[PDB]
Amino acid sequence: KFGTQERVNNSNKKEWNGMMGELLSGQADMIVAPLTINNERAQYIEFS
Amino acid sequence: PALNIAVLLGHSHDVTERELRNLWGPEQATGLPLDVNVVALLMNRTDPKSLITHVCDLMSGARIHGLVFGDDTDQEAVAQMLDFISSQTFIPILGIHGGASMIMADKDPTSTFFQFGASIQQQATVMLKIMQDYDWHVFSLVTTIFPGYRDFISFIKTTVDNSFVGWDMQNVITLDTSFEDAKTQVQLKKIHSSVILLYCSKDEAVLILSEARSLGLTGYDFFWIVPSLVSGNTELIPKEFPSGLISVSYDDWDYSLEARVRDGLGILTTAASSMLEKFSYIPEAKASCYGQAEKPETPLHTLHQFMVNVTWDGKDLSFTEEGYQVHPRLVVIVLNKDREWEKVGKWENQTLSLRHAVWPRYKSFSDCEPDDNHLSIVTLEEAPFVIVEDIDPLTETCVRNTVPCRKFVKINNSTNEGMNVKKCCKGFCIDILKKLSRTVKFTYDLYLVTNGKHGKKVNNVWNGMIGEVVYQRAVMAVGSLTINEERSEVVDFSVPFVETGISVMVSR
Amino acid sequence: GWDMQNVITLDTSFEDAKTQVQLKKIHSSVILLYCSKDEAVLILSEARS
Amino acid sequence: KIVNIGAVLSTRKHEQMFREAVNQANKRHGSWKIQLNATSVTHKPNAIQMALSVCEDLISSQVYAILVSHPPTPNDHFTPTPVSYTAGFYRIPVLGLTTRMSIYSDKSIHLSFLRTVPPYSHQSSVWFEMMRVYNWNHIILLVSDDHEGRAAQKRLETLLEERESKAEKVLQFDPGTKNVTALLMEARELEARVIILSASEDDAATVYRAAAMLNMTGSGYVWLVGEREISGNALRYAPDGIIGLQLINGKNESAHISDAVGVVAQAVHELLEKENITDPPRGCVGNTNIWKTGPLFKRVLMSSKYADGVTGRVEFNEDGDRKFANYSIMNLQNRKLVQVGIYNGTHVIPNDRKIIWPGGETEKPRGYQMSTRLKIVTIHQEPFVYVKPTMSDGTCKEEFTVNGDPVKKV
């Protein structure tokens, strides 16, 4: 999964999946992939 | 084995010891692996020294493995004292009614004192559910220095930041200093038409609401939502509370004291049964409060982890780690035109069900400006013009480019009544209505018509949108309505925005 | 293009419930005021507040 | 005319000096109008004994406020909790002398509980001041799962909110856990090198031992801790170079007793000139009504500022805790403790002493160390990122493009 803000069924918390989740959780420090920049992704992370 | 459970009640309740014993009397296999010998007691009033003496005497003589405390007064000072007694004697205490039911923020980790109430987090969650249900996305937040306000504000911000509804939190207001003297008024002056989540004690909430009325913040479109902290004793209603003051609380009407005692006894019995199944046997209580016993005093096996997952009489009365009910019996009440707290909604299994599908307009005061900008609009579903859809499964609210609209759907073919389901209406006519609302600056309560179909004069009586409009049940019809001579005679039409004649369609 | 957003008449006193909801309706950036100097002081103080 | 003030103290000489201080305050203000009678009792090992004793002796004495302190025994497991509850029933203000526990800061639990010493959570404020002095932006929090850790973390986060900054991580551990190696291992990979700790003495000692075992106390790391981490057993395993906090008169009883008696006497004098003053309820049993002017008395106390306090300018914030207390920054050198500065109500001023950071270096280490091992995440996209299985030799066979240049593979 590239990454999409999805509502987890329990606790109703916004959580990012895929590369977005890996980057936001600290497991990765940089994403180099065909990642399309848009409003939703740019709010939480910074794009070059 | 034998399990001794002590049930304490106050003198105000018109409840006798005999029926307290009978509450565990019919012997319907309530306790499978153990026999509960309920011992009951009533105290005239709850003051500290008598409380400690009574609890210690019941621990010594009756050798109780638990306790069920029910207080009559609203004194909030009893909850912490009960928690302290539970911490000292390791007696599982259950707050039932009155002061014992007031939720405490933080309890001693070594204490086994649980309460039958809703924490401030659950009250915030239910108020936010109310706000989401009525599409009150824009809102403000006015609080004071009353204890727990920081936690309330933090939880509100956290829930707003992690919700797909798209809340519009305008500002956070904290009137720490004097209300009518200092710069506080300036802050109260920058609040626009929205929902005000007010959190403060009743004595100062009266002043806050009076000042808001003096600042014109109590109009028809201003909805004040407050927690149970201010909406305390129902019988005491200050004259400064505007009508329509939405509040949430623990219900005392339906969920009676006898049911409370039965639920507490059932919870204790189920926890004891699960503990008997898991551990070896039921441990004897402490010897005495006094004497300064030389011992770590920590039981080898306790009732903490057994009270987490408890089910009784099909109800899920489980408790959280801190001591809050997982499924509290929360009720949503308002101040109607008769100045009496009237029940409106209820909160069961994480779902909020409201009696009113659409919020009725409440006259805040006798001098309030009459409501003319709010219009009731009828509509009929037409394929290209008015498309009716269900609520978005992702955000649980009406999506963009649509508007709320309540449809009165019948329960089934047998009964004659029905329920109003709030669906989302869109299409050409809805877009025209939205543009008209933005231009003329008027609000609307869209609702579909179920009586007729496009209007028809039967027995000199109109049905449909025409019928609703002529009989003053609504202000306007926005649906796909054809301008006809009789209709133009009965009701006044606007200019035609789209030409729709009578045409014949055939297969090619 | 002239945008007559609204024409407000502050008939009552300048501190009561009315003339506060009325002053909140001004979303424009230019305000033409007309009153006496003593009333102008009160209106401008309320607007600043 | 006679006004009774109650006290629960540790040693007999403590009550004697409390009585003489009450007499001195009475002579200073003047006993012609109102006479301040002081009643007192010693501590007992059983909390229920305190609960009965305050009712039988203190409440029955028609007291206006109760001054509570810790017992001589080093046990500090919520000793003043019972009194604060019982006197909290009637909204009788309670003055905490040497109770630094932060659970009492929540006025929701304890309705009326004042104290003359800032709680441990307020220590976080001092650490924030260090952020403004040594320019440290990225930190690691090691709070516990009890109430103290949560309160300290919340206060630190609230203070960092105004800076539009957040701590790198907030690691939380259960109290009394033997193994804490996982948390330190998770913290090691983080780029930030500033560690802030706040826990009990035993947990602090355990974390210190784990850090020493994990080569965590070397050069480039700085430790900021509270008083509980540099007192007792936590001192014996404390790594060199840590920075802790000490309150100037934290363990002192005489100064705190004198200042509390003075401020309560001033508050009583200011209150008694008001109208319709209601005397406190007499007798714990049979009198369930709250004190009518109890909240008014608490508001008066919280709005009363002592002129010349022995400990300093006694002032109470909106939370009912002492404000603007002198904090001594304490540094550990060659297994000994030396003062390297002092913190006034707002700012920190150092001294001629040189701060020895952990690792032995005297130069101020940088807050964080740059990480040149960037963890890269990539998705399988055919036109962009071909992924190929490798052989048994560990690397896949090399290829060449149309120009013959080798293709780079990772």
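Chain B is numbered as in Swiss-Prot, which gives 32-539 for the residues shown.
The backbone N, Cα and C atoms fix where each Cβ goes, and this holds for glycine too.
Feature annotation from Swiss-Prot assigns Zn(2+) binding site to B:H44, B:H128, B:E266, B:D282; the stated evidence is experimental evidence. The mutagenesis experiment B:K233 to A or R is recorded by Swiss-Prot, whose note states: Nearly abolishes inhibition by Zn(2+). The annotation that Swiss-Prot gives for the mutagenesis experiment B:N264 to W reads: Nearly abolishes inhibition by Zn(2+). Listed in Swiss-Prot as a mutagenesis experiment, B:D282 to A or H is described as follows: Nearly abolishes inhibition by Zn(2+). Among the mutagenesis entries in Swiss-Prot is B:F416 to A, noted as: Decreased sensitivity to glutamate.
The structure, with features from Swiss-Prot marked on it.
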residue: B:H44; record: Zn(2+) binding site; DSSP (3 states): coil
residue: B:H128; record: Zn(2+) binding site; DSSP (3 states): coil
residue: B:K233; record: mutagenesis position; DSSP (3 states): helix
residue: B:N264; record: mutagenesis position; DSSP (3 states): coil
residue: B:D282; record: mutagenesis position; DSSP (3 states): coil
residue: B:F416; record: mutagenesis position; DSSP (3 states): coil
Using Cα positions only, nearest of the binding-site residues to B:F416 (mutagenesis position) (B:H44, B:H128, B:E266) | B:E266
What subset of the recorded positions B:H44, B:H128, B:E266, B:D282 lies within 10 angstroms of B:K233 (mutagenesis position) at the C-alpha level?
-> none
Find, for the listed recorded positions B:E266, B:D282, the residue with the lowest Cβ contact count at a 10 Å cut-off, counting only other Cβ atoms.
-> B:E266
Between B:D282 (mutagenesis position) and B:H44 (Zn(2+) binding site), what C-alpha distance do you get in Å?
-> 17
Identify which of the recorded positions B:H44, B:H128, B:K233 has its Cβ surrounded by the largest number of other Cβ atoms within 10 Å, counting every protein chain shown.
-> B:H128
Chain-internal residues, separated by at least six, CB under 8 A from B:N264 (mutagenesis position) | B:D105
Provide the number of Cβ atoms within 10 Å of the Cβ of B:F416 (mutagenesis position), excluding the reference atom itself.
-> 21
